Amino acid sequence: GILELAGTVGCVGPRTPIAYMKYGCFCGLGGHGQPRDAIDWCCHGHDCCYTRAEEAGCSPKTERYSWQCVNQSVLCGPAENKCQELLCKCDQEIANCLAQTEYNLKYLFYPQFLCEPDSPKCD
Ligand SMILES: [Ca+2]
């Protein structure tokens, strides 16, 4: 769920999870266009991951799941079902991805109007 998402992103660092609430063309509810940068790419991959989970019959934005933060690293589990495995994997992946990026203030609250209609394919 969103609580775990914010949690994992905050565990790995280096900035507040709120910094990605609405950024570029993909960080924030929905999203389309050409990713603006590395961070926007992480959100693109995350959206893709969430779509895959939804197709797997899960609820990425609501179901909670257990996990641990150790030395700024996310450890997933224990999982009670396959969905908790999937969700934690998505969040763990965007957290790691996001952790390796530089922040571009110019994309904070970027107008979706400036984002293209089409989007790159999902892996
Ligand atoms: Ca999004």
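Sequence positions for chain A are given in Swiss-Prot numbering; the residues included correspond to 43-165, in order.
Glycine residues also receive a Cβ, built from the backbone N, Cα and C atoms like all the rest.
What Swiss-Prot lists as active site is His88 (among others). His88 (mutagenesis position) is surrounded by 24 other CB atoms, counting those within 10 A of its CB over all protein chains shown. In this structure, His88 (mutagenesis position) is part of a helix by DSSP.
Look at Swiss-Prot and you will find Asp133 (among others) tagged as active site, backed by experimental evidence. With a cut-off of 8 Å between CB atoms and residues at least 6 apart in sequence, the same chain places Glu46, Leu47, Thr50, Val51, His88, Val116 near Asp133 (active site), listed in sequence order.
Reduced to three states, the DSSP call for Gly70 (Ca(2+) binding site) is coil. Around the Cβ of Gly70 (Ca(2+) binding site), 15 further Cβ atoms fall within 10 Å across all displayed protein chains. Annotation comment: Swiss-Prot describes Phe68, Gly70, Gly72, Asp89 as Ca(2+) binding site.
Experimental mutagenesis is annotated in Swiss-Prot for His88 to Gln, with the remark: Loss of PLA2 activity toward PAF. Impairs anti-adenoviral activity.
Of all the binding-site residues listed here (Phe68, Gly72, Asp89), the one with the fewest other CB atoms within 10 A of its own CB is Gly72.
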